[PDB]
Amino acid sequence: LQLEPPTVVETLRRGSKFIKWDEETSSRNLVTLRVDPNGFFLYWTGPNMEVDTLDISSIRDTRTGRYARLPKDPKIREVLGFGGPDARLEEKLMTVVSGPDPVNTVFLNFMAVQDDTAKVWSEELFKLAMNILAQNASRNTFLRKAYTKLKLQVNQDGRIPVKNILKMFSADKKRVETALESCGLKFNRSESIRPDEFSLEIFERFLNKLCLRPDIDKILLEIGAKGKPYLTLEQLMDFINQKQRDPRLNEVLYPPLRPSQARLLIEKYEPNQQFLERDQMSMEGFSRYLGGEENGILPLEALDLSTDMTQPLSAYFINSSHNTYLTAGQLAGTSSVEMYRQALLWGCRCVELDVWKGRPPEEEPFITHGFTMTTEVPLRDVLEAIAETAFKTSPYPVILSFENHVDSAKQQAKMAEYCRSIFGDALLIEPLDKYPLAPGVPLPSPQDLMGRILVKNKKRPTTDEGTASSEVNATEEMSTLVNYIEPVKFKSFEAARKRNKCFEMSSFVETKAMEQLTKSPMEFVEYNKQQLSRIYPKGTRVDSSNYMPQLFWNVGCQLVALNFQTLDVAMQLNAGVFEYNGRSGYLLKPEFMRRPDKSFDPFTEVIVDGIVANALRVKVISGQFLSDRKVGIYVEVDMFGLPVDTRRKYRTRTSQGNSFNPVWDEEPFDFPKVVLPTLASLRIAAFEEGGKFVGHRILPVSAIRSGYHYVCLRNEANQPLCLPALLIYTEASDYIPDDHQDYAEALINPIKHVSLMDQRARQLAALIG
Amino acid sequence: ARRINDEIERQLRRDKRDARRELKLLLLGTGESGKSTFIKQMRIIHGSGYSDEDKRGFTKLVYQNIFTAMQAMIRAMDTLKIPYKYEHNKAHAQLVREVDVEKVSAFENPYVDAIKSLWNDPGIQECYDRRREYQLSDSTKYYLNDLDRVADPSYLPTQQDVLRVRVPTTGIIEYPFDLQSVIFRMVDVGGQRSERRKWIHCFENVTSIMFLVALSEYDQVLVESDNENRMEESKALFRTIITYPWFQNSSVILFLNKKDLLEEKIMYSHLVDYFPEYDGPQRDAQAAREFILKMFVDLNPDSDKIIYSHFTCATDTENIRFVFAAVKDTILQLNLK
Ligand SMILES: Nc1nc2c(ncn2[C@@H]2O[C@H](COP(=O)(O)OP(=O)(O)O)[C@@H](O)[C@H]2O)c(=O)[nH]1
Ligand code: ALF
Ligand SMILES: [Ca+2]
Ligand SMILES: [Mg+2]
């Protein structure tokens, strides 16, 4: 049991009874909550008799019980029965948080009818929203989602209205009317089709007639299909073993496609028994295989938590946040307890806490940005929220980065209690017996600290370094919890490295860290091998803007912190790279960046010894369903890795005009020399004319397959977008230098090289001897 | 005057450590020539030996070797149309086929009894003799003999058992070893055709080339291409690497490995069959070895490159100490002077 298809159990199918309630509109409506069989949508009958559907892939978290949201209007409380008899009313509360990004999130609150119906729902609906296969699924599946939506959103008379479709694919109107009439489904009378004569197959033939695909036909003509109609079983098998394979992988570990296997593909994909009976696959069945479950762009092994988790903590990149309490601009904006929950739900493992003194009347430490017109959320509420959602997305260690300004043993002792009171066993009060806190003793692995929390405080005003400069002196209470992550002031690499303590670590502001990158880079890597290093953004960035974290990953920095508030290019990448290794937020560094004996220069302009460098070619072919409106689209293709690898210049032309089914015939975007592929990452992104964002995707250079594939696009917070998707061709291969082509050839088949050259020296002999 | 003179010796200890140089050795070869099994032995002798924690790391793979070795066995019963003798093995045979190879951690009643049963079938044993026709790992015979020890609930494989496991190497990994007076950086690489394209990335600053051939390859065919002889690839893949400009002032060491299996396979399969121009006796342990040795040493374009060659057995720990002691000297005396 690694990754399982998101099965929706019995209760969720037919659905139990609930009470939806709203505060600002004072609503209290009954609703029969239902999730469809394939696990696409959560729908119910609305108050208007409208079918209001909710996208499951946009669920961020589902809260149950005491952790669920409670009403804050007096009259709403009483009408639910909170001023009533039973202490049972919490056991039926369920709050479903939804949204595209963590800043903008609407809350849907519910109340159950039966005892414990609410409990089982929360946790089962949660596993749907955060399933891996569900999110990374095929192109086939993503269309069915589109079909499921149209079938669900029915009008008063229980029918699928005409305009529903015209506004979904609003990239055309005139065509769509001819396409539905071609299907024979009468929309002419009352502009609404019945759900009976709108089966999955009818929706299929609809798009085949509406969406004309010339690109797929050129690709048919290539693979020996000059006799156009069909493809033989051999043509298909050979096509997969020459194009669709990844030539980097071994032949014995990953074997080619056998003929008996290729048969099962035809059976699953070809609808005509006219062609399935003959061991052939039509154009219609090929269009499906391209978007099928086997022919994805990425392999499953990439998305799965299948990276080693036993290496030292320092040998991993870690997903990290800066000033996580803030939800807007760094200055006058507001703070929120909720952002800490959302942060840890992302996959983040390091979160910052700028705690402060209390007030004279009471005595509660609170969190906020050092006097700067920010709202002041309390400490207890934050710690409790962390204690909830810390180990929901990922069961791997979390780092509470305490930026202490509490200047009294009175209230500083109080936060020592709050930690032990709230977290309890999860808090790592003392060291492990295997790894003590000695010089030379390496950091424990992520697996050695599964489900544990580590405090980051001292033990025993600056223009651009912020409130992190003048941090207060830690006291004897708080210092007890600190152990494996000890922040100390940095002197120099030799000093802190020859000291030979591993648990010790120093934080770096963006600008000071930047100079160390330029002035002494190899020295940085060899510090990061042993010890830890945090990197937070400078104080100049007053609008919560982000620096490029790839900069510092190149030299082996673990905690490259960012502003989760904004989702710019930088955060778009941080989001999409930690998706891998099963959303764990722990990505294992490339061999040489964490090996003591090896040492390489991050700036090398030539291949490194030992490191198997790769060569990548990306040709953009076409796209489908890229807009709710006729408008031009253009595609960008960028690579982020070492500076030597990093290019972000390539861009397609603006499309003819069609945002429905545009096709680009363009020169492939070449990345001929990728020195360190294990670190580097490809990035396809689609835009409208005048820079309007549509959908991007981050792909690792290491795992990306070669051949014709669809690339299911995502929003800025790497959530799966339904309709939009590109068709691209790829060629990831092992790098052979230009000078050593023929040399590399001999090795691959020396039976021919020996022979064909020996033969020469033999038949040349009678001329000399 | 003890603690002061203590840290004078500790200084002079770390003196020799950092002051000695390291030499980069490449372990090259065709598929399954026994290259990784060699490194394991170097780890046994001059590296970190195998702890009981480490020995149970492979206990999962030892099970998967039995299934992969048995799954491929049962397919050959259909390939070659070999009939089963006992018919109650047909129920067990269907059961083993349909087991996934990848997800196998346990080893229990449902299958242990079944696999035992299949190994005693005459049709299956007749199949083992004809294993030169399909692809089947050499360690198969070792493991299926002692299925009883493996079936045990508290089974922990010995060091011998961990040499025999079949885990195919991919890419380029660099295992260093300290031999007191000098460090040996030993690069292990993949053997199959896909993996040879990669090799290029580790040829710079090479001191020596420990090439590895398997003697018992002479009748078998490549897994990567079922239309060619394995020994003929080794022969040609050697020829290639000797020509290369890279390795001009590099020593060449030819390990003729799997010598034990040559004495077994010679007493029924003949060398005269697959390499015609062999004038020596048939069923020959000795001269059949010697004809192979000279076959490689005569493919030498450099008339001055003296190719230092040893026959070896990669699963024997005590054969490698002898062979590597001499190879250690041959190397050191060619670089230091
Ligand atoms: N009988 C015998 N088997 C060996 C010897 N050396 C290696 N093997 C086996 O042959 C297989 C191939 O070894 P391996 O190092 O994986 O081959 P590589 O992939 O070419 O490095 C392994 O399963 C070993 O157990 C040997 O000297 N004698
Ligand atoms: F044939 Al190998 F590692 F060289 F499996
Ligand atoms: Ca701060
Ligand atoms: Mg190997």
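Here chain B follows Swiss-Prot, giving residues 18-354 in order.
The way this entry was determined, per its header, is X-ray crystallography, 4.0 Å.
Note: Cβ is positioned from N, Cα and C throughout, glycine not excepted.
Annotated GTP binding site per Swiss-Prot: B:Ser50, B:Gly51, B:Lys52, B:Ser53, B:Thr54, B:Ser156, B:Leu180, B:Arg181, B:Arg183, B:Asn274, B:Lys275, B:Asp277, B:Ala331, in sequence order. B:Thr54 (GTP binding site) counts 23 other C-beta atoms within 10 Å of its own C-beta, drawing on all protein chains shown. The secondary structure of B:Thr54 (GTP binding site), as reduced to three states from DSSP, is helical.
Annotation comment: Swiss-Prot describes B:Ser53, B:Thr186 as Mg(2+) binding site. Cβ contacts within 10 Å of B:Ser53 (Mg(2+) binding site), excluding its own Cβ and spanning all protein chains shown: 23.
Non-local contacts of B:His218 (mutagenesis position) by the CB criterion (under 8 A, 6+ apart in sequence, same chain) comprise B:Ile189. Following the DSSP three-state reduction, the secondary structure of B:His218 (mutagenesis position) is helix. Quoted from Swiss-Prot, the note on mutagenesis experiment B:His218 to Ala is: Reduced ability to activate phospholipase PLCB3.
Residues from the set of recorded positions B:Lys52, B:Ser53, B:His218, B:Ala331 situated with their C-beta under 8 Å of a chain A C-beta: B:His218. Geometry remark: B:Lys275 (GTP binding site) versus B:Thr186 (Mg(2+) binding site), CA distance 18 Å.
Ligand 1 lies under 6 Å from the Cβ of B:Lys52, B:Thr54, out of the recorded positions B:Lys52, B:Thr54, B:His218. B:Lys52, B:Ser53, B:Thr186 are the binding-site residues among B:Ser50, B:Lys52, B:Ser53, B:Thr186, B:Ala331 whose C-beta comes within less than 6 Å of an atom of ligand 2, given in sequence order.
The recorded positions near ligand 4, defined by a Cβ under 6 Å from one of its atoms, are B:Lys52, B:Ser53, B:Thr186, chosen from B:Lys52, B:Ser53, B:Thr186, B:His218. Reported as a whole number, the C-alpha separation between B:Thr186 (Mg(2+) binding site) and B:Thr54 (GTP binding site) equals 10 Å. Counting neighbouring Cβ atoms within 10 Å of each of the binding-site residues (B:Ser50, B:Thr186), the lowest count belongs to B:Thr186.
Annotation for B:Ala331 (GTP binding site): same-chain Cβ neighbours under 8 Å, separated by at least 6 residues, are B:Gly51, B:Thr54, B:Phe55, B:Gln58, B:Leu180, B:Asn274, B:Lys275, B:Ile337.
Neighbour count (other Cβ atoms within 10 Å of the Cβ, all protein chains): 25 for B:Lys275 (GTP binding site).
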